[PDB]
Amino acid sequence: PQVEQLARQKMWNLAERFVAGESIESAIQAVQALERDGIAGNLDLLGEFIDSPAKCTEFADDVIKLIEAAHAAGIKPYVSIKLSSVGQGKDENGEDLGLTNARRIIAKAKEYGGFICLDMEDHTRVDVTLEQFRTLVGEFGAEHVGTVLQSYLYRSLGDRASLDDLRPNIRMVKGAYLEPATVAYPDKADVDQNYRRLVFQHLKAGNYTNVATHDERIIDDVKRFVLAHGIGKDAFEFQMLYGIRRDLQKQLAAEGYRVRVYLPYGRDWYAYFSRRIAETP
Ligand SMILES: Cc1cc2nc3c(=O)[nH]c(=O)nc-3n(C[C@H](O)[C@H](O)[C@H](O)COP(=O)(O)OP(=O)(O)OC[C@H]3O[C@@H](n4cnc5c(N)ncnc54)[C@H](O)[C@@H]3O)c2cc1C
Ligand SMILES: O=C(O)[C@@H]1CCCO1
């Protein structure tokens, strides 16, 4: 309705803190702005839990269009995908559709020297995502595909250790989803301690670690750990969501740490944006 135009625009203005815009062009412009401030980008097309196999494959094709556009602009493709957006769990001609679309995405990013992260979704998808991650590392190399472990899950430390033979690039996060006490630590102090164990164990193992958090107490303790263990500032990076603690993003880059910002865009922004709102301090 014409009467609702102002409210629709106001909601989008709220979301624009967290979402670059709705187009590939808006996302590329936002990454160029980050790079001018010494910060790297990690592109994501928004959307998840896509029901139709056709739409899952269209979504993968749109991620490929993004990778082509980034490359043509002189940006090394670094893209995060949710496998539920590209068909994970659905069979097409005897193979998992998420796996076959992820192969196409990673092959394209790798042609251009790029990288794909498999985001971690809710706990029901962890086993299949870790199985598919191991398969994809075998096909494309640990330099070209990474994944995520969530510190709120009891299983995560064991999962991290199980992956060490792959020398994998892993992003450590607290965890974005609603999870019961049989699956996830209810006490935030345990989530935060387990976060440190994941980062510290990954660094000691010599694997590339993405320290994805806006929690300054944790960030300061990671700086301390890296100093005490003689770890180079080329061996890991901090990561933050677009729009959150921009001051820290800039400060860390000025101190010579690597910083890479998760940079989402697209028309289907409601789910991601709703999680940002629910997280408000
Ligand atoms: C780059 C990146 C990628 C991620 N990828 C995944 C993934 O694939 N799967 C997954 O389950 N989780 C993922 N996460 C984690 C999930 O998004 C977090 O649980 C959430 O970001 C919690 O924020 P936090 O670690 O800053 O800490 P918190 O303890 O939640 O917050 C720490 C402080 O950060 C600031 N802050 C954090 N969030 C907000 C906000 N929404 N609004 C305003 N201030 C805020 C506040 O100052 C807050 O007190 C990712 C997080 C990051 C940073
Ligand atoms: O989708 C989300 O809310 C989180 C943050 C980025 C990747 O997974």
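In order, the residues displayed for chain A correspond to 17-297 in Swiss-Prot numbering, which applies throughout.
If you check the header, you will see the structure was determined by X-ray crystallography, 1.4 Å.
Cβ atoms here come from the backbone N, Cα and C positions, even for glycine.
Marked as active site by Swiss-Prot: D135 (among others). All protein chains considered, the CB of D135 (active site) has 20 other CB atoms within 10 Å. Secondary structure from DSSP puts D135 (active site) in coil.
Within the same chain, residues at least 6 positions away in sequence whose Cβ sits under 8 Å from that of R187 (active site) are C133, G162, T163, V164, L165, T225, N226, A228, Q255. DSSP classifies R187 (active site) as strand under the three-state reduction. Marked as active site by Swiss-Prot: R187 (among others).
Residues or ranges marked as substrate binding site in Swiss-Prot: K98, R291, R292. The Cβ of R291 (substrate binding site) lies under 8 Å from the Cβ of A192, each of which sits 6+ residues away along the same chain.
According to Swiss-Prot, the FAD binding site annotation covers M136, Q166, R187, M188, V189, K190, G191, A192, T229, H230, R292, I293, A294, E295, on the basis of experimental evidence. DSSP assigns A294 (FAD binding site) to a helix in the three-state reduction.
Over all protein chains present, the Cβ of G63 (mutagenesis position) has 24 other Cβ atoms lying within 10 Å. In the three-state DSSP classification, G63 (mutagenesis position) falls within coil. Quoted from Swiss-Prot for the published mutagenesis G63 to A: 140-fold decrease in catalytic efficiency for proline.
Take the CB of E64 (mutagenesis position) and look out to 10 A: across all protein chains shown you find 16 other CB atoms. For the mutagenesis experiment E64 to A, the note given by Swiss-Prot reads: 27-fold decrease in catalytic efficiency for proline.
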So around the substrate site, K98, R291, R292 aside, which residues have their CB within 8 A of the centroid of those CB atoms? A192, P280, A287, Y288, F289, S290
To the nearest whole angstrom, state the Cα distance for the pair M136 (FAD binding site) and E64 (mutagenesis position). 12
By a 10 A CB contact count over all chains shown, which of the binding-site residues listed here is most packed: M136, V189, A294? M136
Can you check what DSSP calls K98 (substrate binding site), collapsed to helix, strand or coil? coil
Rounded to the nearest Å - Cα separation of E64 (mutagenesis position) and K98 (substrate binding site): 7
Listed binding-site residues (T229, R292), ranked by Cβ neighbours within 10 Å, top entry: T229
